[PDB]
Amino acid sequence: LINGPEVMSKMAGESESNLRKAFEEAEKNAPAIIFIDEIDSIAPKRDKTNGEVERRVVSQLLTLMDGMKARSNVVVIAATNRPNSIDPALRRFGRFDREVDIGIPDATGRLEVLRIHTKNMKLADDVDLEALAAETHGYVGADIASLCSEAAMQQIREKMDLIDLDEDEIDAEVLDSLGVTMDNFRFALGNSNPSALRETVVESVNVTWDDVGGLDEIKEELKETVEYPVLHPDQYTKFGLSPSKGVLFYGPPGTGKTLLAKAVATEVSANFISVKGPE
Amino acid sequence: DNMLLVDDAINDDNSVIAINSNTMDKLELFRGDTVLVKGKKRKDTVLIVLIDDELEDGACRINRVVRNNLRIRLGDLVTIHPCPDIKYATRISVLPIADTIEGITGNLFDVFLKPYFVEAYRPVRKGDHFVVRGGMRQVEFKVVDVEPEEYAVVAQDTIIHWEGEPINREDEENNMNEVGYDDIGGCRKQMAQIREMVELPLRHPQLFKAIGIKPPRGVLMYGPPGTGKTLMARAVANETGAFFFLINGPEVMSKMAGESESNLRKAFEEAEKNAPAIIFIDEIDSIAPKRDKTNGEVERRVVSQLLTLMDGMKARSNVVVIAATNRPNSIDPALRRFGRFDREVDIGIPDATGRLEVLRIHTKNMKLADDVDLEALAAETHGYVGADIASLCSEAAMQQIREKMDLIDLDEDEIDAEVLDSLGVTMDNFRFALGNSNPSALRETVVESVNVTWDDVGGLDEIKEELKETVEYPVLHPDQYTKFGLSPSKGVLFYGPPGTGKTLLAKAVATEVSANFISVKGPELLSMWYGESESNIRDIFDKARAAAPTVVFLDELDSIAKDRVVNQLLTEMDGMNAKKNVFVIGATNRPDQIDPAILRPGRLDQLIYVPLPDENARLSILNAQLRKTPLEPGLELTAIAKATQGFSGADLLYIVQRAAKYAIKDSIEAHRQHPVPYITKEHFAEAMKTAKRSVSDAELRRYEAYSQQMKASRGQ
Amino acid sequence: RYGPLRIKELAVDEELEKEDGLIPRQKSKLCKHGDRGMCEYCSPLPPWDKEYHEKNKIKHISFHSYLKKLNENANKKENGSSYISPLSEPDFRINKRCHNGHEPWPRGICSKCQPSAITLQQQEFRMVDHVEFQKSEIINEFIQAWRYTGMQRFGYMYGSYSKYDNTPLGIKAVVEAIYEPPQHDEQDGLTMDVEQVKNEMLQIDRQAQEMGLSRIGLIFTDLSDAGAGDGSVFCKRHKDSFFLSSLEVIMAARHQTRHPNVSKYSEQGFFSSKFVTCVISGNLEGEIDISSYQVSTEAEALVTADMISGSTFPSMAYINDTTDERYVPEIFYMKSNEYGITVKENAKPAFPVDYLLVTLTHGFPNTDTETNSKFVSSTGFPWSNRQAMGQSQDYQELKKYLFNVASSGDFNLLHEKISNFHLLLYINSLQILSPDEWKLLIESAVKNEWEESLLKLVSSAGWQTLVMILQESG
Ligand SMILES: Nc1ncnc2c1ncn2[C@@H]1O[C@H](COP(=O)(O)OP(=O)(O)O)[C@@H](O)[C@H]1O
Ligand SMILES: Nc1ncnc2c1ncn2[C@@H]1O[C@H](COP(=O)(O)OP(=O)(O)O)[C@@H](O)[C@H]1O
Ligand SMILES: Nc1ncnc2c1ncn2[C@@H]1O[C@H](COP(=O)(O)OP(=O)(O)O)[C@@H](O)[C@H]1O
Ligand SMILES: [Zn+2]
Ligand SMILES: [Zn+2]
């Protein structure tokens, strides 16, 4: 495991030897997995950093990566919040070629995260995790963990009236009476503040041809445009006609263009990316 | 039970406490028993119990020295516990106080302490004070070291090491750390937040084990400089009694290359190895500035080291990191996510009560004169952070010294004690200091508190009802909104002729829901537009969030709504969570000039017209602005109000100010000739003669036309 | 610990720490100010001032002064921190228990428990400054061993430390006597079983401590006579060739790690043992002058985790390889090129050891000053382990040495013939005497004001029995 900031925190000249020995060891004790977390810290965009050491480290990383390619059973995994932050030279053949995009979870994913985190809390029997999952839109896993922690904090704060802070210990019965209620989760939701939506991200949508009324002709046109190529590309290949790329909705404001886009995305079971005007 | 009442002991012994017989029976104690007595600030001592029936039941008698050591006063409560496992002091190393030993000849130990401890078996603990009265002198001492530690009984065979240099007294006073909550006032909310976020994780860990959560680690305090962030952190750390490990920013950044990182590593290792601990990183902005700031490698390695240490402490360790920065945007953005300084605390300028409390706290050792009206100073001082108040007190004292300098001889190095007795501060000195003081908190956007109710605003009953139903209900009855699935309205936009008192409505709305009020005037908006200001819209909204429930106020928004700034404002308004109690109130004089994008739903949609005050409103304004002015008895303002049709509030204030100017001019002339303590009607008549309306008829017609257009747009 | 650590070390360290060492300076001709007040040139000179040293021909900074420098550089009083300990010895062993989520080292290692690259650089503080021999006989007899036999020798040296005014806050190790372990010496080298040698040295050290001495170093001879008619020896050790080969440096580092110097300003409480190693080879001329050295702190902590071994080239130390239970990171030795620029050269194959040494200055006390010698000896009773030569401690040697004086008197002569190190050790091995009897023996032999103590000794029964058996034995 190689951290980004940890490697970047070493003296000058000691941040290359760490990478060299890391890769050499991974080779000696194969099979191995090398996880260069926060690679953007050790390989930012070319124009972002001009320091000489910032170039020595990047060149050392590139040399180690290129030399690694061999029968040796060693796999390199890197992580970075911004896909464009990484140096372009790291995304060529023989290097980090396969790319995976993590999107904010949907309702079911949020419920799964909530169940995973809220499996140890002494939750009161009156909890509606389904309602919380529905309400939380745009909440990342970390945000959900913070939500649960804040709800527990609220519960203990409410119970603190019977607790005497002067005594180091507390009555066992009170300590065993702790329980988080739905109102605590509501308060935590009120306090919490997600941050993923500030930037463009990937999130699934689940709108069908029932939350929009009318527009049947436009619905059929959109179906013909998008659904058939994705679902039945074989017939298009047979006829040799490539499908259309894009579409442009125009009309009075508030007519529900965004809902049409979301419905189209859901029909083909494709992820949805949004870019508002301010962006 | 064991909360024995404190009383002044008749005896002067430093290891004797007298208790009532009833309490002795209750706790099964006995005469001559050594017990551990704990008072305040976790101070502890060992005292020999003696039965004394004069004291009322539940009361104990202790001497001045013990009370000083425990940092408690008469009438307090002390908890007494058995101390059966106290051993005899193998060796006690003690040194006297320099001032107390001046003029002492011969061996101090033999003269004073040799008879005091022999055949006494007095239990002594480190850091205590004991005083010996020998011959014609009385000398205090300190228990520097005791073996065995931390305390033990000084037996006859105990060896006492008195060798060493004198200890200066100034160290204890001028280094007055271990400051409790009693030294902080006017910031009860933030103090409570810090307490609930620090003490409970440390003082009562079993709570979170029972509930089963990982308590938050980071905490980030920020606000205007000089608001006492360091003082609050120090007080919390001392009250908790944890292993406080203050780290400075400038101190770390002044080390040689390759050394600041080592200091950070050693500090974090030390805090971890002695859990619990409270690491306090003062002025973190100097260690980890914004990315666009210094790009040097030395400025990057420190940030990376700090990030690594922060990510490395996530474990069972009970370590809390508290950082202090002036603004939220000055810190590197990488330090404000999960597992890091994720909890924010905002410090705001205090209100009148806070200023009064600060004045009382600082002005308790001054030789104040009788003519002191601290409430008056609190009322007259607005926007003075704690540092400004301390500077004000120092300046007043210096002015008093200057005034009394007449009876002082600079050449002579001796000053009569009588002259020093006459020294005393007076209200004139404080007013002079206020005249010479230079506050600077308001120069930047800062969270403040307002206390205006529905009485300083005249008329506007329908507008007041609309504001109530728009703001008061969502905050006070969120359950209803959840029941009906209706999302609360984010903000409203006032428009109307200038001087109608929109700021008063905003302050009243803020007061009703008990929400901190943030103000952003036109000059600040323009300075941010030109990019030469120290604050950004993102910063303003971050402070509003952290200080929720807040009320942000934009003034003369048309200057910027003629735009990158407007784009940032729109992005921030979209970003804010709906459930968060943050309301944006905009004001402008040319509503049509506002960018239409700001008026879309989910933004400053609701538009409220603020009309000119009515005759009754004019009378109310005149009465309100003249509350603290001497009027001519029998004077009625109804005629003046009637004569001022079409005059905005600013016009009435101008009229009142001119009348007061005439009155003061006449008073000055009369005194110089040598009367007119109040204002006669003729002054008001002259002021009205010199009146002038501030709004032309054409602009009023235009505003009315816009209002009619808006009403028709919603009329059917 | 909320402040300075609490631990007891030698008296020398305490008294040194009491002082300040500030070197006063007078009004320079460059000052522009009144009599009072000092600008930048009239200020007192700190004891660690590098310019003052190199101007006075002092090469290292008298460790205590280094401690003063470190305390001044940080640790503000009354605030700013909670006393981060200033000194910490290097440690290169990989943490077997880190567990960010990875397993122990043999099958997993993160970037937090990976020994970073080691940068060798010549040390600047020498713990012990001046090694001083009370009497030249101590080393003259040692060399006489080789003179008679021709083979090399090796012996630990006992003594005690004290202040040394000639260097700012400096220390000197005064050696009182030399003890020779059982070694299988040869022409080109020597061999000695480590286990038996340490077993014997344990009890020898106990007895020496009973006498007040202490083990403060090892001295060995690298001497080979030349073909000259008179006494001349080739100078194999000088600037051109090695000073101490790799093996000697390794042994010195081991010994130093095995005699830690207890100090109050470290997390572990010990740092950079005071254990000087001396070597005899002969200066450029035919003399037999001695030297002194002490391996730097890194080499002390570099050999605890193996990582160094001897090499066929005398002046270079070979480096080992990685393996389970031993992780060896890259080693860079940083020198300065002639143009005054620091240069880092990777040395995996082998590197010079001159970056793993600090030099001392030997000497002898002034021959006309106060003599505080514990032992007026080193010419008499044969030394311990000189079996190879005709020397052999035994009853008849004692009869020939201390029977005529003992049977008659001459309490001055008896005292001067009774304050010999090896004689005391041998008669102690005799076990003829009782514990307190031997205690009074040593207190009479190794102390001033010894009249009544010697009288008590002679008046005792044990001494009477000893002299009786001596008379009985031929
Ligand atoms: N069939 C429909 N036609 C028009 N609007 C609809 C329809 N169904 C739902 N809506 C509403 O339209 C709103 C979305 O507005 P939208 O049309 O995306 O704005 P814009 O046209 O500016 O993109 C939602 O609040 C939703 O309640
Ligand atoms: N209750 C209080 N609130 C604010 N300031 C206070 C209070 N009591 C005292 N002060 C004074 O205000 C100043 C606070 O300094 P502070 O802003 O904490 O320094 P720093 O710049 O290190 O954060 C000090 O001069 C302190 O004496
Ligand atoms: N009920 C009221 N109606 C109008 N003005 C008032 C009222 N009460 C007080 N005022 C005065 O109106 C002034 C408003 O100042 P300002 O905020 O600069 O203009 P505006 O209120 O038009 O934004 C204040 O100085 C205040 O003294
Ligand atoms: Zn000078
Ligand atoms: Zn590890």
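In order, the residues displayed for chain A correspond to 278-556 in Swiss-Prot numbering, which applies throughout.
Method reported for this entry: electron microscopy, 3.5 Å.
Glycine too: its Cβ is placed from the backbone N, Cα and C atoms.
Annotation of the published mutagenesis A:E315 to Q in Swiss-Prot: Severe loss of catalytic activity and cooperativity between the 2 ATP-binding regions. Lethal. Restores cell growth; when associated with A-358; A-369; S-471; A-471 or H-475; the original residue is retained in the structure shown. For the mutagenesis result A:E315 to A, the note given in Swiss-Prot is Moderate reduction in growth rate. According to Swiss-Prot, the experimentally introduced change A:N358 to A is described as follows: Slight reduction in growth rate. Restores cell growth; when associated with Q-315. As a published mutagenesis entry, A:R369 to A appears in Swiss-Prot alongside the note: No effect on growth rate. Restores cell growth; when associated with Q-315. According to Swiss-Prot, the experimentally introduced change A:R475 to H is described as follows: Restores cell growth; when associated with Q-315. The annotation ATP 2 binding site is assigned in Swiss-Prot to A:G531, A:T532, A:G533, A:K534, A:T535, A:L536.
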Which of the mutagenesis positions A:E315, A:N358, A:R369, A:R475 has its Cα nearest to the Cα of A:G533 (ATP 2 binding site)? A:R475
May I have the list of same-chain residues other than A:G531, A:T532, A:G533, A:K534, A:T535, A:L536 whose Cβ is within 8 Å of the Cβ centroid of the recorded ATP 2 site, in sequence order? A:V489, A:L537
Which one of these binding-site residues, A:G531, A:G533, has the sparsest Cβ neighbourhood, judged by other Cβ atoms within 10 angstroms? A:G531
Integer Å value for the Cα distance linking A:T535 (ATP 2 binding site) with A:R369 (mutagenesis position) is 36
Tell me which of the recorded positions A:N358, A:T535 sits in the most Cβ-dense spot, judged by other Cβ atoms within 10 Å. A:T535
By Cα geometry, the one of the mutagenesis positions (A:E315, A:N358, A:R369, A:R475) nearest A:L536 (ATP 2 binding site) is A:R475
Binding-site residues A:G531, A:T532, A:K534 vs A:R369 (mutagenesis position), shortest C-alpha separation belongs to A:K534
Tell me, which recorded positions from A:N358, A:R475, A:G531, A:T532, A:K534 are within 10 Å of A:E315 (mutagenesis position) if we use the C-alpha atoms? A:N358
For the recorded positions A:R475, A:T535, A:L536, return the ones with C-beta distance to chain B below 8 angstroms, or 'none'. A:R475
Compute the C-alpha separation of A:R475 (mutagenesis position) from A:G531 (ATP 2 binding site), stating it in Å without decimals. 23
A:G533 (ATP 2 binding site) - helix vs strand vs coil (DSSP): coil
How long is the line from the C-alpha of A:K534 (ATP 2 binding site) to the C-alpha of A:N358 (mutagenesis position), rounded to the nearest angstrom? 30
A:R475, A:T532, A:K534: which of these recorded positions put a Cβ within less than 6 Å of any ligand 1 atom? A:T532, A:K534
Listed in sequence order, residues with CB under 8 A of A:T532 (ATP 2 binding site) and six or more positions away: none
